[PDB]
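A short worksheet on the structure shown next.
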Amino acid sequence: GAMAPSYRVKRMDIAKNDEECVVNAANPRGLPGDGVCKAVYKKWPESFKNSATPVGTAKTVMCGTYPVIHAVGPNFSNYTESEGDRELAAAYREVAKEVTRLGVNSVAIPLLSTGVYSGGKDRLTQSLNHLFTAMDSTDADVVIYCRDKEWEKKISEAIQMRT
Ligand SMILES: O=C(c1cccc(O)c1)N1CCOCC1
Ligand SMILES: [Cl-]
Ligand SMILES: [Cl-]
Ligand SMILES: [Cl-]
């Protein structure tokens with residue numbers, strides 16, 4: 001465990017993280033994809049061997065000794081708001097199980113089901129609250145990665161609010 005488990009947010013490419021493992025915002029088929037998924041494929045392509053997994057699950061594949069946790073959030077283009085919310089919460093619960101099993105002291109994590117899988121809606125708060133629900137009982141240092149300057153400020157405010 002971390003000595004004083006924390007949440008932090010950074011605005012940069014998650015492929016350049018300083019944590020002991022990474023969460024990929026994966027597709028169900030283990031394809032190189034777009035966005036976070038493509039950056040992860042370029043950095044850790046070996047981790048995409050047998051990485052396909054259903055929506056609402058996470059599957060870890062090692063790149064050398066570095067763990068890549070492929071977490072598959074729902075595409076809100078295809079799911080109802082209700083079913084999509086259930087699967088997005090479940091994906092993060094599976095990430096917490098994997099982080100715990102691996103015994104890492106730190107994890108780099110993107111906000112699942114934002115961007116391409118958002119179905120054109122702002123899901124910062126919905127996705128971040130499901131991240132917190134899952135990760136609050138873990139003792140890893142969590143570092144959230146984002147690309148947008150306004151998102152960085154809003155995520156930083158939500159972290160600081162509960163401290
Ligand atoms: O998921 C979204 C988003 C936000 C609002 C509307 C929309 O159609 C999509 N974004 C990813 C993070 O950077 C901001 C944009
Ligand atoms: Cl960067
Ligand atoms: Cl996404
Ligand atoms: Cl972002």
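Residue positions begin at 1 at the first shown residue.
How was it done? The header gives X-ray crystallography, 1.4 Å.
Just so you know, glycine gets a Cβ as well, placed from its N, Cα and C.
Taken from Swiss-Prot, the feature ADP-D-ribose binding site covers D13, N27, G35, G115, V116, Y117, and the record attributes it to experimental evidence. In the three-state DSSP reading, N27 (mutagenesis position) counts as coil. Counting every protein chain shown, the number of other Cβ atoms lying within 10 Å of the Cβ of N27 (mutagenesis position) is 21.
Reduced to three states, the DSSP call for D13 (mutagenesis position) is coil. Where Swiss-Prot documents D13 to A (Swiss-Prot position 1343) as a mutagenesis experiment, the accompanying text is: Partial loss of ADP-ribose 1'' phosphate phosphatase activity.
Here Swiss-Prot notes a mutagenesis experiment, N27 to R or Y (Swiss-Prot position 1357), with the remark: Almost complete loss of mono-ADP-ribosylhydrolase activity.
Among the mutagenesis results in Swiss-Prot, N27 to A (Swiss-Prot position 1357) has the note: Partial loss of mono-ADP-ribosylhydrolase activity; complete loss of ADP-ribose 1'' phosphate phosphatase activity. The residue drawn here is the original one.
In this structure, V36 (mutagenesis position) is part of a helix by DSSP. Long-range Cβ neighbours of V36 (mutagenesis position) (same chain, at least 6 residues apart, Cβ-Cβ under 8 Å): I14, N24, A25, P110, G115, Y145. Among the mutagenesis experiments that Swiss-Prot reports, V36 to A (Swiss-Prot position 1366) is described with the note: Partial loss of mono-ADP-ribosylhydrolase activity.
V36 to E or F (Swiss-Prot position 1366) appears in Swiss-Prot as a published mutagenesis result, with the remark: Almost complete loss of mono-ADP-ribosylhydrolase activity.
A mutagenesis experiment is reported in Swiss-Prot for this position, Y117 to A (Swiss-Prot position 1447), and the note states: Partial loss of mono-ADP-ribosylhydrolase activity; complete loss of ADP-ribose 1'' phosphate phosphatase activity. Secondary structure at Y117 (mutagenesis position), as computed by DSSP, is helix. Non-local neighbourhood of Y117 (mutagenesis position): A25, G73, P74, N75, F76, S77, each in the same chain, at least six residues away, with C-beta under 8 Å from its C-beta.
Swiss-Prot documents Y117 to V or W (Swiss-Prot position 1447) as a published mutagenesis change and attaches the note Almost complete loss of mono-ADP-ribosylhydrolase activity.
Ligand 1 lies under 6 Å from the Cβ of the following recorded positions, listed in sequence order from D13, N27, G35, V36, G115: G115.
With respect to their backbone Cα atoms, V116 (ADP-D-ribose binding site) and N27 (mutagenesis position) stand 11 Å from each other. Under 6 Å, Cβ to nearest atom of ligand 2: this is the test, and of the recorded positions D13, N27, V116 it is passed by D13. Under a cutoff of 8 A between CB atoms, and with a sequence separation of 6+ in the same chain, the neighbours of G35 (ADP-D-ribose binding site) are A25, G115, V116. Among the recorded positions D13, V36, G115, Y117, residues whose Cβ is positioned under 6 Å from ligand 3 are identified as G115, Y117. Residue pairs drawn from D13, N27, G35, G115, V116, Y117, the listed ADP-D-ribose binders, are separated by up to 18 Å at the Cα level.
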